[PDB]
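> One structure coming up, written as structure tokens, with questions to follow.
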Number of protein chains: 6
Amino acid sequence: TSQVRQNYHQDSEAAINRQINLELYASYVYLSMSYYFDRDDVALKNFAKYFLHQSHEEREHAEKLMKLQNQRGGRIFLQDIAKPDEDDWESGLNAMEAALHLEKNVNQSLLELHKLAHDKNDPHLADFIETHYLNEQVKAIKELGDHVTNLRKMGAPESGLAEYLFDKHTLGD
Amino acid sequence: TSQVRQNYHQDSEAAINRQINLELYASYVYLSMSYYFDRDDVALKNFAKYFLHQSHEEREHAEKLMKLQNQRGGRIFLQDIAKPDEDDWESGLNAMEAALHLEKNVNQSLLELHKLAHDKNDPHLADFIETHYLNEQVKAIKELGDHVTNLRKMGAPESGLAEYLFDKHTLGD
Amino acid sequence: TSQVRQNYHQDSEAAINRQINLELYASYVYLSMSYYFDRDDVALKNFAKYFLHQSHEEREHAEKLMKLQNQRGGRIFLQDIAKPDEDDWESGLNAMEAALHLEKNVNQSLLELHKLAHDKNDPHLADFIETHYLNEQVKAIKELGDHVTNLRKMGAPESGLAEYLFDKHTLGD
Amino acid sequence: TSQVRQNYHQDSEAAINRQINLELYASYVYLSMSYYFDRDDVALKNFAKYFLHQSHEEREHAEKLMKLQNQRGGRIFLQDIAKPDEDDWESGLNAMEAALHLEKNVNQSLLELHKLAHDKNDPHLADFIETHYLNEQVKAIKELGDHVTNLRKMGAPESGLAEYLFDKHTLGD
Amino acid sequence: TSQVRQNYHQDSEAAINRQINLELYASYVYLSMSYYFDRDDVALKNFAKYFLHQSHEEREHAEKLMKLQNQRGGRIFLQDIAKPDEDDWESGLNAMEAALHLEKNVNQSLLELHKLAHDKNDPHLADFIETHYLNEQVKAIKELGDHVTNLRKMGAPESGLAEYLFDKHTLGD
Amino acid sequence: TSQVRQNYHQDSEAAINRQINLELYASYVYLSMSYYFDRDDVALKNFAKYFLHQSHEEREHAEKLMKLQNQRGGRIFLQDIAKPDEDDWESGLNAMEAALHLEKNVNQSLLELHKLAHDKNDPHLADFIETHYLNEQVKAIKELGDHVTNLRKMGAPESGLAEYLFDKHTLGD
Ligand SMILES: O=C(NO)c1ccc(C(=O)NO)cc1
Ligand SMILES: O=C(NO)c1ccc(C(=O)NO)cc1
Ligand code: NA
Ligand code: NA
Ligand code: NA
Ligand code: NA
Ligand code: NA
Ligand code: NA
Ligand code: NA
Ligand code: NA
Ligand code: NA
Ligand code: NA
Ligand SMILES: [Zn+2]
Ligand SMILES: [Zn+2]
Ligand SMILES: [Zn+2]
Ligand SMILES: [Zn+2]
Ligand SMILES: [Zn+2]
Ligand SMILES: [Zn+2]
Ligand SMILES: [Zn+2]
């Protein structure tokens, strides 16, 4: 056992490792999304840029969890990073929906993480989740839904013009 | 076939995808290394910082290959990211040796990539490899060996003082 | 023979002259394209501006090849500059496709030039082509295809609005 | 007929197209001259630079005529660009004389253009020629003759020193 | 064998050592040239300054090759530096011709070095030669020939005035 | 005989040429030393940097002697530059001792040069040696001995840590 470890359960430790894996996977998902829009036959640079930024942020989420793992005297054990469920994301619209879905997945897991933290009465962990992750996830989910809403109203994905103008007017400023 | 595709072989395309996977794996390896030194029972902050920076750079290598894939009208197809061969890296010294080994792996693959590019007479690809990757890899390999050399001379890894002072005097400036 | 000439084949010399002619022709093509969009019954100022800039750059490509010709002690011999294949380019969309086609022509010729350089083992010439021309051409081809892709999706060329908005949102920033 | 067309004769329209061709040819002539002086066995950098600048300006003359063509609702129809009458210009002195001759050619054509404009009472065209072209041509002709005069007096072209010093003292400031 | 060594042939290693020797010799040649023009009975300060600068640059070429030798895990083994073929260079004109000759020697050797690198498929070495040496040599050769050309035309070396004025007007700015 | 020559003996002239050769050799020695420490299996960057700087300075010493040779109307005649006595310098410690030895060699020769100058009552030469060389050599000798002293006390060369820390704390500031 680590010399710094205090009130830090083996159950929490494993769940953190899993969350780490989950954050890294989301990064990989967003990476996949970004360069799809960079394809010459898709060509939506702001969609590409948007998702690439998202991708880097998710890595930042993972890194922040790993330090936390070390802070508590838990131990990081990494697992394989799964390839995304798709290679071709079909459209700006399909990707935003998939991104919405992903974050609800990541968010629920974090909420489950909080429940576990609370059940073990580890308030340091509970506030860490609250402060750095929960509202971010909430915010992320609202933004993606806002994006989803606008794209539908504009006539996406059939109107290629709709996605183009959205790329330009929303993601490029 | 992509409208932009010209003189870009299916063999090159697959090898690029593999190189992409390899660069992402190296990022993950360096990520693993970094936070090991962040463990409370290792506690070498500059080793940690060093490898974290390395990690981000490797991602940058991958991202640069993916755009390139799209530039030529090839198609990115992602594969799983393998977990590193180890969880506990033993020492500053062991990690630098493992990092040396990794880059020789990544570098040889790039050299094999260049051979393939040359055999297919795709000079755009050959110069891309030359310009952005080959000298970087060469440089990376020299630096890690320099690090290896110094650590041995100082009495690493048995002298914990050796690694401490190296962390301080080499990696912290 | 020139006093500066070294390892510079008569075959290379003639091919450079031809490349010079080809770069000047592309300049003329882009010149033709630019002022078509400047017609009162077309009236797409950013298309016009875009192609005019392209035109000047191609001249720059030619000039850079001519100095190179003199650098190696080869001799510049100019040939007539052919008029473009069309006078009326029909649309923003048709022109971008024609521009895509032109650059693939110019790029293949440069790749053939590189093959010739390589067959004669003239690495100065090979790197010159690699460094100043090959990636530029690659980049040019991706950009035009990106432009092509977006215009199709928006409903060009039938939607005159599509071309207008593209002119405004893509070429005017 | 163009919606903007007013008092713009079909005869003027064709003559403008011809003038456009003539300006582009002069650009090509000056281009040829410039890089001759860039040859290693000629090596007069300021002669080279001088003519290259001249070349770009002539293109500017052509471009200004093409917009004008579109302004009046005439239509630009491009023709082949003829190669210059020579490949080897012999000397700084021979080139300046040839340049003097070229501008007198271009200037007379413009004066003939003005006569045509005046005969058709198209004062917009007459002032356009007066304002942007006629005095420039006049100025160009004086300067080349000044250059011619000085070179003769110095002992050009036999004195290679004469041309060298002229290159240095006149064209390099 | 060095720990950093990868795809680096013993043949390349020896040829690099030879190139190192060759670059150091050129430095010594230019050193000899520089101070000849510094003699009171020659007294061409800009010729002197010109060659001295050239000399320092060649050393820089050698130093860059030596680091490269170490980068690849090859080993630097130095050999004697030969005295130049002459002590009295006769004139500004004779020296420029000798310098032209020297660089063609150095350049051919580098081209032979590239051939060897290519035959061993060591693209790192091939691009290193391309990037840092080949165009520089090409450029150097053009400049010396330009200098040669001008000096002949001016009446050098018999006209002492020719060399004086060249020293002043070309090398002193 | 040179027009500027006054009170400048043929014996002095030859000894200056020899001193020139000696200064160039020391430069070459320091060059050899510098890049040894740049080897991956030595890896002492400040030792490398230290000796490289020393090397450039020695060249400066030679150049200053050559101008002086020309100032007096003596004539520079260059001789071959000998390779250093060793290729592998063993250690930071061994090199500093060898450098100490070299400068005592160079310094004695200069002192012998001064004796010759004095015997010929050439006070210009005597003060030139005094002012630009003698104290520099004296200073150089003290510094190297200071370096030698510190390295011994620290436990060099067996303590690889000793040399590392010296590299860091003395040569890197
Ligand atoms: O026929 C004529 N005179 O007998 C005549 C010729 C030319 C002009 C003129 O300058 N028009 O612009 C006016 C009158
Ligand atoms: O044997 C050959 N052709 O018959 C041959 C010679 C040289 C190359 C080459 O350029 N390697 O880099 C490839 C093939
Ligand atoms: Na997220
Ligand atoms: Na809270
Ligand atoms: Na709370
Ligand atoms: Na790497
Ligand atoms: Na290259
Ligand atoms: Na190359
Ligand atoms: Na082009
Ligand atoms: Na003109
Ligand atoms: Na050189
Ligand atoms: Na010294
Ligand atoms: Zn997240
Ligand atoms: Zn990499
Ligand atoms: Zn080859
Ligand atoms: Zn081009
Ligand atoms: Zn004109
Ligand atoms: Zn060189
Ligand atoms: Zn000295």
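Quick note: numbers on chain C are straight from Swiss-Prot, i.e. 6-178, in order.
Cβ coordinates come from backbone N, Cα and C, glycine included.
Quoted from Swiss-Prot, the note attached to the mutagenesis of C:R23 to A states: Abrogates interaction with NCOA4. Fails to localize to punctate lysosomal structures. Swiss-Prot gives this note for the published mutagenesis C:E28 to A: Reduces iron binding and oxidation rate; when associated with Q-87. The annotation Fe cation 1 binding site is assigned in Swiss-Prot to C:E28, C:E63, C:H66. Positions annotated as Fe cation 2 binding site by Swiss-Prot, on the basis of sequence analysis: C:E63, C:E108, C:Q142. According to Swiss-Prot, the experimentally introduced change C:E108 to A is described as follows: No effect on iron binding but the oxidation rate is severely reduced; when associated with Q-87.
I would like each feature placed in context: is it buried or exposed, what are its neighbours, and how far apart are things?
Other C-beta atoms found within 10 angstroms of the C-beta of C:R23 (mutagenesis position) number 14, with every protein chain shown included.
Mapped onto three states, the DSSP output places C:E28 (mutagenesis position) in helix. Counting only residues at least six positions away in the same chain, the Cβ atoms of C:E63, C:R64, C:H66, C:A67, C:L70, C:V111 sit under 8 Å from the Cβ of C:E28 (mutagenesis position).
The secondary structure of C:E108 (mutagenesis position), as reduced to three states from DSSP, is helical.
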> When you measure from the Cβ of C:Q142 (Fe cation 2 binding site), which residues in the chain that are at least 6 apart have a Cβ under 8 Å away?
C:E108, C:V111, C:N112, C:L115
> Cβ within 8 Å of the Fe cation 1 site's Cβ centroid: which residues qualify beyond C:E28, C:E63, C:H66?
C:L27, C:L29, C:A31, C:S32, C:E62, C:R64, C:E65, C:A67, C:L70, C:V111
> I'd like the Cβ neighbour count for C:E63 (Fe cation 1 binding site), meaning other Cβ atoms within 10 Å of its Cβ, all protein chains included.
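The Cβ of C:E63 (Fe cation 1 binding site) has 24 Cβ neighbours within 10 Å.
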